[PDB]
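J.: Okay, handing you the structure first.
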Amino acid sequence: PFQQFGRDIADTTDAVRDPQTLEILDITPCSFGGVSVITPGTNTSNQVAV
Amino acid sequence: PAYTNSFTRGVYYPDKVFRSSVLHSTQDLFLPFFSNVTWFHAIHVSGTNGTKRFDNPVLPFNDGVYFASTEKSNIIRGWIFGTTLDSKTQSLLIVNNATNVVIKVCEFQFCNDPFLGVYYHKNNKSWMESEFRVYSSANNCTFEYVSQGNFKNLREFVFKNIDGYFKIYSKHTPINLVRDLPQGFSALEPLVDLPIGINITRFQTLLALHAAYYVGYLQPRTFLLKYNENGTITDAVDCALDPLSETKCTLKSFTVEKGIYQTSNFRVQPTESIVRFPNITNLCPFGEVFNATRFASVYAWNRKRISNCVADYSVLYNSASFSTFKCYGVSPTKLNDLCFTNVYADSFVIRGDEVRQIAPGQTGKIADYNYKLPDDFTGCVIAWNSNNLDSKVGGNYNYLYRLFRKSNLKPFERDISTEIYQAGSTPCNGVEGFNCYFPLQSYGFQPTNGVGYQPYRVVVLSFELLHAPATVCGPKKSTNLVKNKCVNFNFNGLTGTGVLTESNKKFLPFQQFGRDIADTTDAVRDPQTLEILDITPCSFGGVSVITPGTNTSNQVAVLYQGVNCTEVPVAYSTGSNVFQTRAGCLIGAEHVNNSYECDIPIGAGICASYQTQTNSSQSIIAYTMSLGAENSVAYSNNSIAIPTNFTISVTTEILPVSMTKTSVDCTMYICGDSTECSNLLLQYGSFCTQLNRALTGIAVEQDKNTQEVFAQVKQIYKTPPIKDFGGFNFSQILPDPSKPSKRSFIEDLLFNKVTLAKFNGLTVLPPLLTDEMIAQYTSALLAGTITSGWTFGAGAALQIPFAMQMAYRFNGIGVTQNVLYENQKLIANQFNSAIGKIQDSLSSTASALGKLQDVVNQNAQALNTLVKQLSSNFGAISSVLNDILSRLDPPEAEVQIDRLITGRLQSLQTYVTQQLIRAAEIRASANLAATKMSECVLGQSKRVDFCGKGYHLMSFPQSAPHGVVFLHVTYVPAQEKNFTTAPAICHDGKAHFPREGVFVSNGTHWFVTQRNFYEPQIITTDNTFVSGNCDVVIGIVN
Ligand SMILES: *[C@@H]1O[C@H](CO)[C@@H](O[C@@H]2O[C@H](CO)[C@@H](O[C@@H]3O[C@H](CO[C@H]4O[C@H](CO)[C@@H](O)[C@H](O)[C@@H]4O)[C@@H](O)[C@H](O[C@H]4O[C@H](CO)[C@@H](O)[C@H](O)[C@@H]4O)[C@@H]3O)[C@H](O)[C@H]2NC(C)=O)[C@H](O)[C@H]1NC(C)=O
Ligand SMILES: *[C@@H]1O[C@H](CO)[C@@H](O[C@@H]2O[C@H](CO)[C@@H](O[C@@H]3O[C@H](CO[C@H]4O[C@H](CO)[C@@H](O)[C@H](O)[C@@H]4O)[C@@H](O)[C@H](O[C@H]4O[C@H](CO)[C@@H](O)[C@H](O)[C@@H]4O)[C@@H]3O)[C@H](O)[C@H]2NC(C)=O)[C@H](O)[C@H]1NC(C)=O
Ligand SMILES: *[C@@H]1O[C@H](CO)[C@@H](O[C@@H]2O[C@H](CO)[C@@H](O[C@@H]3O[C@H](CO[C@H]4O[C@H](CO)[C@@H](O)[C@H](O)[C@@H]4O)[C@@H](O)[C@H](O)[C@@H]3O)[C@H](O)[C@H]2NC(C)=O)[C@H](O)[C@H]1NC(C)=O
Ligand SMILES: *[C@@H]1O[C@H](CO)[C@@H](O[C@@H]2O[C@H](CO)[C@@H](O)[C@H](O)[C@H]2NC(C)=O)[C@H](O)[C@H]1NC(C)=O
Ligand SMILES: *[C@@H]1O[C@H](CO)[C@@H](O[C@@H]2O[C@H](CO)[C@@H](O)[C@H](O)[C@H]2NC(C)=O)[C@H](O)[C@H]1NC(C)=O
Ligand SMILES: *[C@@H]1O[C@H](CO)[C@@H](O[C@@H]2O[C@H](CO)[C@@H](O)[C@H](O)[C@H]2NC(C)=O)[C@H](O)[C@H]1NC(C)=O
Ligand SMILES: *[C@@H]1O[C@H](CO)[C@@H](O[C@@H]2O[C@H](CO)[C@@H](O)[C@H](O)[C@H]2NC(C)=O)[C@H](O)[C@H]1NC(C)=O
Ligand SMILES: *[C@@H]1O[C@H](CO[C@@H]2O[C@@H](C)[C@@H](O)[C@@H](O)[C@@H]2O)[C@@H](O)[C@H](O)[C@H]1NC(C)=O
Ligand SMILES: *[C@@H]1O[C@H](CO)[C@@H](O)[C@H](O)[C@H]1NC(C)=O
Ligand SMILES: *[C@@H]1O[C@H](CO)[C@@H](O)[C@H](O)[C@H]1NC(C)=O
Ligand SMILES: *[C@@H]1O[C@H](CO)[C@@H](O)[C@H](O)[C@H]1NC(C)=O
Ligand SMILES: *[C@@H]1O[C@H](CO)[C@@H](O)[C@H](O)[C@H]1NC(C)=O
Ligand SMILES: *[C@@H]1O[C@H](CO)[C@@H](O)[C@H](O)[C@H]1NC(C)=O
Ligand SMILES: *[C@@H]1O[C@H](CO)[C@@H](O)[C@H](O)[C@H]1NC(C)=O
Ligand SMILES: *[C@@H]1O[C@H](CO)[C@@H](O)[C@H](O)[C@H]1NC(C)=O
Ligand SMILES: *[C@@H]1O[C@H](CO)[C@@H](O)[C@H](O)[C@H]1NC(C)=O
């Protein structure tokens, strides 16, 4: 009951609480990064891959 | 009186924050632990006796107070929190019972202290007989709010104030124990925080006038805070309280282990600052000028330049001979030690009414034609009247003044010229009168005039702030002589902290300063006397605290790094125990004449430890550092020793093989979906483009090292499930068929030790080989070194029989397969025992993984940095700068974000510099690991003593988070067979030897053997061949 905000070991927001009703919650960042292109040599064809 | 101290209680939650399973050395306002507190007996009298003075429990709100009285009826109601209570501050009233409160903030002008009458036939909650006075003041109500007896509970409350807003903390802990101060801890949570807007300096309790009890204080300390798995305050430790307080603070652990730890440096404060100057005023024109025959007039005010000297004007003030020592622009005080460009001595005579005219902004005939002070108002008035020193009967009008001119005098214009004045039109030519009068008149003053119209002795000082050198400076305040004690000195410009001791040099007249080889302040010469001085910074050094692990008790210790004892706040396990040595002013450790083996060196050769000694025990002992003790094995010219035994000990020295392969979304890291920040960082461009380039180069370089050190052959190999060796087996390292992944137990113990460690751009690139597949490799590597062995080098898993695989390994340090073939069963049994000791140590001594767990520790710590310099906000007050950008006007926001982003680029270049230097060190380590796997696992190097401590017999890879263990199987000799020896034997009148062999007899027979084991044989021409001569050989036997 003494909790209004949250954080975690690495000082990152671990949980936030709806301040109008009390239910467990977590925050996991959406994409976790990552945009790269696995394409073969452009001397070869243009069939791309992501 | 009685002054029993309080327990570890007195704490509240730091602020409006929650954060679980995590420790914090958070800075806020706390009651010091174990500080002496009161035991206030102000309790009621009884019907027949029970009397006492019964004075009031009163301790002013010194930064905060802790309340720990365990009543049994709680008749105390008032909680008077007023800044002063003297009818001028809104004293908030608090009355408490079972968790509900009424609130009022009225003033207080009570009598004595608001008191009641406790008697018979009354007093539980109601009266039926009234009494119980409640009201004593009513002026304003600026804020308000409405909601066996053996120690059933405790009503304790901590009170603190920040920014005016006040936080009540209450927690009615059930403490049935009737013994004493409960040796435990439980914090206090805040119900209502409300902004009274006034200081709190005093709190006082309701009483009456006509058994545990505690009340303490608060100081701006800072605590280590521990929150349990369920997330609540359980135990806390200070920083500045004891040496172990700061030990825990700098290690952020309730379970600190033994060692020295940097805490701070004892910035020994200088006792006094030594102000000093030349010996005398050095010909100041002020002790000689005032007594003069006659002054000059105002139009002819004298000019005696002041320079190349000092003047002490304070002694003039205390001579009480000035009618004015007030300065305009500058102040007469702080005119002493501050000096100006050019100064002049001007002596002359003014009128009392013309004392006004000589002042900034003041006008007059004198101010118009006789003297003007330029509008850069930096001037003074110093004078005294002359009715007693320049009085003359019949009066003196020799003091004149100019009275005709067209405009004002120029700055500092002294005019004596008699240029022909003509305001009018006609040339006067002797016709003088209307519009032709002479431009000179006198003053015509008598001694009998008023003091204003009386003569004045006036000397004014012109303090011009010109571009020329300033050479009229301040007075003397020396006699601050200092010898061998740490002080500050001030030789008018060149300073130095520390001591001023006579030194062994000579000095030169033109010289005044000093220097040294490093071009820093070394010696100074007294301007008032000739003395060959020295200056040395006060103490510096350091404060590295020695202590055993906090699993052991709180016997604390301090150390001063190589500094003389000049600070001794010492006060039967302890006592007057000062001992200075080469380490410096060591404290809290009895000096020991003997020196056992060192554990934790502290500086210059001392190791303070925590062993036990017998005298009639447990204390901190130090000694001059050593290693074990001295050893003395006699080293003749014909004596050897050779081991009849040995050990196969798998020492575990490990190597960081990779890093948490973090990338940086440079723009997004700096600018998490923010428009102008992204724009500006793209405009800066090249910076984070090459930072990303460098970190990608990191990623690729360490995963290619990961490959070559593991996929040395890209062809994977899987260990056959047929684990059959008769004892040589690798149960807890070889993959277990029944396990989920094909790891083994030691991997499990490594993994569950990830207790040392993605929202803020900490983009964790997955390893090219994750747990399961990095294990796939490492298992393949183990399979290769157990089955294919060294021939794994060239892409072909050329299997070899293992029983001869470690035979060739032993030959890798020149050990013939004999000892293996005759001891392999035991060799394997103690191999398994060594592995079991490894697992037991890694499950029982975390320092066994020490350096790798540490390197992972600062990997995570560097990531946490990268996160937390966003807190290092440089002048902003939010983590991500986008809201600061939104907080200012888009041009003004552009301006502020300019230098926030420059600081952020500073942080970027910093972090990447540390990451690159880690990359370099870990890259050398990676090539090291490659060499270990290659020259040490894919074979066996004749390269001695690098595959872990001691020799190398075998080495095994196995996964680790961003690392990899190497089971350094070292050969270490055990026995000492110290019988005689020689270079060779002249058995044929000439030297003898095999490809290599020491000739080491038993006396009974001559024995020849290797040089790492005792496997002797007799001299025989088959092995120990014949070469050399017996002509000049030294130490040989006939
Ligand atoms: C700044 O300028 C002032 C100007 O007066 C100097 O004051 C004089 O300084 C001299 C020497 O500097 C003083 O001579 C003193 O001699 C004493 C020895 O006593 C014998 O000799 C005297 C000579 O008359 C006999 O009468 C006497 O009976 C003895 O036979 C010393 O003990 C004195 O030492 C004191 O002063 C020096 C600094 O001068 C300090 O370092 C010492 O610790 C000690 O305090 C001194 O040498 C003379 O008496 C002074 N007279 C006056 C009127 O001041 C200052 O000395 C000068 N500043 C410095 C640093 O020299
Ligand atoms: C180099 O150093 C290592 C350790 O640093 C040594 O390892 C030790 O090896 C010795 C070899 O003997 C071990 O000694 C033990 O002796 C026991 C004696 O038992 C005999 O005698 C009793 C009567 O006293 C009889 O009842 C018994 O039947 C035997 O006739 C042996 O029994 C021990 O054998 C072990 O295995 C058997 C298997 O069944 C068990 O039953 C036993 O209980 C026992 O566990 C063993 O031989 C000694 O224990 C080893 N050290 C350690 C720490 O274990 C190397 O030997 C040494 N090399 C040299 C050359 O000295
Ligand atoms: C964080 O702290 C919380 C509070 O301390 C922890 O809650 C614990 O949860 C357990 C599990 O239910 C409680 O266990 C017991 O409760 C019984 C009551 O018995 C009666 O009611 C139960 C239903 O609850 C019923 O099945 C029985 O037949 C009875 O009808 C008590 O009698 C037991 O003594 C015990 O209290 C705990 O009470 C509660 N903790 C306690 C003891 O404070 C929570 O789990 C914590 N989280 C952790 C550990 O991380
Ligand atoms: C604890 O104190 C509070 C406040 O003094 C009490 O709350 C009020 O008590 C009065 C009687 O003293 C009632 O008339 C009110 O209805 C109560 N509630 C309010 C004002 O909101 C409370 O009764 C006290 N409880 C105990 C056990 O002493
Ligand atoms: C509060 O205290 C009064 C006394 O001041 C209690 O009165 C007692 O009542 C019991 C009856 O249960 C008598 O046996 C005692 O002799 C009384 N005490 C006297 C007359 O001094 C009252 O019961 C108490 N009430 C509570 C709720 O504690
Ligand atoms: C290696 O050999 C030893 C001894 O022959 C085996 O030790 C067994 O370990 C298990 C572990 O749970 C015990 O339950 C057995 O009692 C031990 N002794 C046996 C089976 O005789 C070990 O299992 C072997 N490991 C491999 C991989 O073969
Ligand atoms: C080798 O050392 C031995 C002893 O350490 C030497 O033998 C004698 O040593 C003592 C003291 O060192 C001398 O007083 C004797 O004169 C030595 N005797 C001889 C015959 O030298 C020995 O000299 C050393 N050198 C060699 C080549 O053996
Ligand atoms: C395209 O490539 C043809 C064959 O080269 C092969 O494929 C490339 C991708 C490389 O892997 C190379 O080592 C292989 O041998 C060429 O015949 C052709 O000329 C190339 N066309 C270009 C380069 O424009
Ligand atoms: C507690 O008692 C000790 C012993 O007399 C005393 O030195 C100390 O000053 C006391 N603490 C106070 C008065 O805060
Ligand atoms: C009553 O108690 C007080 C305690 O302050 C004590 O001094 C006094 O002697 C007691 N009365 C009698 C008659 O003993
Ligand atoms: C204490 O009083 C000063 C008076 O100048 C005031 O400025 C300050 O804000 C007060 N502090 C608190 C916490 O009310
Ligand atoms: C603390 O832990 C070390 C670790 O081995 C141990 O040697 C020591 O005996 C322990 N002492 C106490 C008091 O727990
Ligand atoms: C500390 O004092 C001693 C003598 O008390 C002196 O020899 C030593 O040089 C001093 N330390 C330093 C750093 O000068
Ligand atoms: C030898 O023992 C004495 C007795 O305490 C001690 O004072 C002295 O410092 C010791 N000497 C050394 C070199 O430790
Ligand atoms: C081994 O060294 C000791 C000296 O500690 C010596 O007394 C002994 O004689 C030596 N052994 C042999 C066989 O010479
Ligand atoms: C030396 O000779 C005796 C008698 O043969 C033997 O018992 C002993 O083990 C031998 N020692 C060494 C070190 O060779």
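Residue numbering for chain B follows Swiss-Prot, covering 26-172, 183-245, 263-623, 636-680, 689-829, 854-1134 in order.
Method reported for this entry: electron microscopy, 4.7 Å.
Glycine is no exception: its Cβ is also placed from the backbone N, Cα and C atoms.
Straight out of Swiss-Prot:
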- B:334-527: domain 'BetaCoV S1-CTD' (DOMAIN)
- B:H519 to P: Increased resistance to human covalescent sera neutralization (MUTAGEN)
- B:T76 to I: In strain: Lambda/C.37 (VARIANT)
- B:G142 to D: In strain: Kappa/B.1.617.1, Omicron/BA.2, Omicron/BA.2.12.1, Omicron/BA.2.75, Omicron/BA.4, Omicron/BA.5, Omicron/BQ.1.1, Omicron/XBB.1.5, Omicron/EG.5.1 (VARIANT)
- B:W152 to R: In strain: Omicron/BA.2.75 (VARIANT)
- B:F157 to L: In strain: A23.1, Omicron/BA.2.75 (VARIANT)
- B:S375 to F: In strain: Omicron/BA.1, Omicron/BA.2, Omicron/BA.2.12.1, Omicron/BA.2.75, Omicron/BA.4, Omicron/BA.5, Omicron/BQ.1.1, Omicron/XBB.1.5, Omicron/EG.5.1 (VARIANT)
- B:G446 to S: In strain: Omicron/BA.1, Omicron/BA.2.75, Omicron/XBB.1.5, Omicron/EG.5.1 (VARIANT)
- B:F486 to V: In strain: Omicron/BA.4, Omicron/BA.5, Omicron/BQ.1.1 (VARIANT)
- B:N501 to Y: In strain: Alpha/B.1.1.7, Beta/B.1.351, Gamma/P.1, Theta/P.3, Mu/B.1.621, 19B/501Y, Omicron/BA.1, Omicron/BA.2, Omicron/BA.2.12.1, Omicron/BA.2.75, Omicron/BA.4, Omicron/BA.5, Omicron/BQ.1.1, Omicron/XBB.1.5, Omicron/EG.5.1; May enhance affinity to human ACE2 receptor (VARIANT)
- B:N679 to K: In strain: Omicron/BA.1, Omicron/BA.2, Omicron/BA.2.12.1, Omicron/BA.4, Omicron/BA.5, Omicron/BQ.1.1, Omicron/XBB.1.5, Omicron/EG.5.1 (VARIANT)
J.: To the nearest Å, how far is the Cα of B:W152 (variant position) from the Cα of B:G142 (variant position)?
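T.: Answer for this pair: 12 Å between alpha carbons.
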J.: Can you tell which of the variant positions (B:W152, B:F486) has the fewest other C-beta atoms within 10 angstroms of its C-beta?
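T.: Sparsest of the variant positions B:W152, B:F486 by Cβ contacts within 10 Å: B:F486.
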J.: In sequence order, which same-chain residues at least six apart have a C-beta under 8 angstroms from B:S375 (variant position)?
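T.: Spatial neighbours, sequence-distant, of B:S375 (variant position): B:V407, B:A435, B:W436, B:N437, B:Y508.
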J.: Fill in the CA-CA distance, B:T76 (variant position) to B:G142 (variant position), as an integer in Å.
T.: 14
J.: Any idea what DSSP makes of B:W152 (variant position), helix, strand or coil?
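T.: Looking at the DSSP assignment, B:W152 (variant position) belongs to neither helix nor strand, so coil.
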J.: Looking only at B:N501, B:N679, which of these variant positions has the biggest number of Cβ atoms within 10 Å around its Cβ?
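T.: When each Cβ's neighbours within 10 Å are tallied, B:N501 leads.
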J.: If one measures from the C-alpha of B:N501 (variant position) to the C-alpha of B:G446 (variant position), what distance in angstrom results, rounded to a whole number?
T.: 11
J.: In the three-state scheme derived from DSSP, which category covers B:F486 (variant position)?
T.: coil
J.: Across all chains shown, how many C-beta atoms besides its own are within 10 angstroms of the C-beta of B:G446 (variant position)?
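T.: If we count other Cβ atoms within 10 Å of B:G446 (variant position), we arrive at 7.
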J.: Tell me the Cβ neighbour count for B:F157 (variant position), meaning other Cβ atoms within 10 Å of its Cβ, over all protein chains shown.
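T.: B:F157 (variant position): 14 neighbouring Cβ atoms within 10 Å.
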J.: Closest of the recorded positions to B:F486 (variant position), Cα to Cα, picking from B:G142, B:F157, B:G446, B:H519, B:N679?
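T.: When the Cα distances are compared, B:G446 comes out closest.
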J.: What Cα-Cα separation, expressed in whole Å, is found between B:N679 (variant position) and B:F157 (variant position)?
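T.: Cα-Cα distance, B:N679 (variant position) to B:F157 (variant position): 64 Å.
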J.: Roughly how many Å separate the Cα of B:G446 (variant position) from that of B:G142 (variant position), to the nearest whole number?
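T.: One finds 88 Å between the Cα atoms of these residues.
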J.: Determine the Cβ neighbour count for B:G142 (variant position): the number of other Cβ atoms within 10 Å of its Cβ.
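T.: Step by step: centre on the Cβ of B:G142 (variant position), count other Cβ atoms within 10 Å, giving 13.
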J.: Count the Cβ atoms, other than its own, that fall within 10 Å of the Cβ of B:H519 (mutagenesis position), considering every protein chain shown.
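T.: Neighbour count, Cβ to Cβ under the 10 Å cut-off: 6.
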J.: For B:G142 (variant position) and B:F157 (variant position), what Cα-Cα distance in Å is obtained after rounding to a whole number?
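T.: Between the alpha carbons of B:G142 (variant position) and B:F157 (variant position) there are 7 Å.
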J.: For B:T76 (variant position), what is the tally of other C-beta atoms lying within 10 angstroms of its C-beta?
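T.: Result for B:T76 (variant position): 7 other Cβ atoms within 10 Å.
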J.: What is the separation, in Å, between the Cα atoms of B:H519 (mutagenesis position) and B:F157 (variant position)?
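T.: One finds 80 Å between the Cα atoms of these residues.
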